[PDB]
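See below for the structure under consideration.
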Amino acid sequence: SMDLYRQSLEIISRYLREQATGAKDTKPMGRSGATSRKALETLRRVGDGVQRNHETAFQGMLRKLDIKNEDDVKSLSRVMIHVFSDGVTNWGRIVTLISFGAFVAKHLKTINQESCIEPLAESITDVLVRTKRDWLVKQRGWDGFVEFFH
Ligand SMILES: O=C(O)c1[nH]c2ccccc2c1CCCOc1cccc2ccccc12
């Protein structure tokens with residue numbers, strides 16, 4: 001679903017960008033927007049907690065990935081689909097996929113690869129919506145994400 005993709009892209013890319021810069025983007029978003037703003041707000045709350053709770057694991061995975069350049073960022077999808085497609089599907093695992101994206105985005109700013117944050121956000125959005133389309137539709141997309149963590 002291109003609507004699920006374009007909404008997910010805006011939520012993920014906004015969170016990854018603002019985690020990297022340290023500054024939040026202004027309130028107006030694209031289509032839907034009201035649901036997306038609520039989703040970004042719950043994502044900041046839950047996602048910041050996940051980064052703190054899994055700091056050692058995130059540090060370990062970052063080291064393993066050994067990200068140095070733009071080519072390393074594109075080779076990521078291979079591990080991303082491996083780890084994320086095996087096992088159960090729930091909102092906690094979706095938050096973990098996104099929060100680790102934020103953790104990687106901060107590292108990219110550090111190594112002067114900030115231009116890779118958008119392609120990375122795009123890659124996460126694509127893997128998420130492509131592999132979990134039906135489950136996301138059943139949960140009423142980003143409306144169900146907000147409700148679940150309410
Ligand atoms: O779901 C889980 O078990 C799990 N465990 C982890 C333990 C550590 C770090 C993440 C995870 C996850 C998230 C899914 C897989 O994420 C990824 C894997 C690889 C590269 C990535 C790059 C950008 C964003 C997500 C990535």
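These residue numbers are counts, starting from 1, taken along the chain as shown.
The way this entry was determined, per its header, is X-ray crystallography, 2.2 Å.
Cβ coordinates are placed from backbone N, Cα and C, and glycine is handled just like the others.
In Swiss-Prot, the entry for mutagenesis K24 to R (Swiss-Prot position 194) states: Reduced ubiquitination. The structure shown retains the original residue. DSSP classifies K24 (mutagenesis position) as coil under the three-state reduction.
Annotation of the mutagenesis experiment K27 to R (Swiss-Prot position 197) in Swiss-Prot: Reduced ubiquitination. Other Cβ atoms within 10 Å of the Cβ of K27 (mutagenesis position), summed over all protein chains shown, number 7.
Close to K38 (mutagenesis position) in the fold, though at least 6 residues off in sequence, lie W142, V146, each with a CB less than 8 Å from its CB. Per Swiss-Prot, mutagenesis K38 to R (Swiss-Prot position 208) is noted as: No effect on ubiquitination.
Annotation of the mutagenesis experiment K64 to R (Swiss-Prot position 234) in Swiss-Prot: No effect on ubiquitination. Annotation note: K64 (mutagenesis position) sits in a helical segment as assigned by DSSP.
Most other Cβ atoms within 10 A: among the mutagenesis positions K24, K64, that distinction falls to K24.
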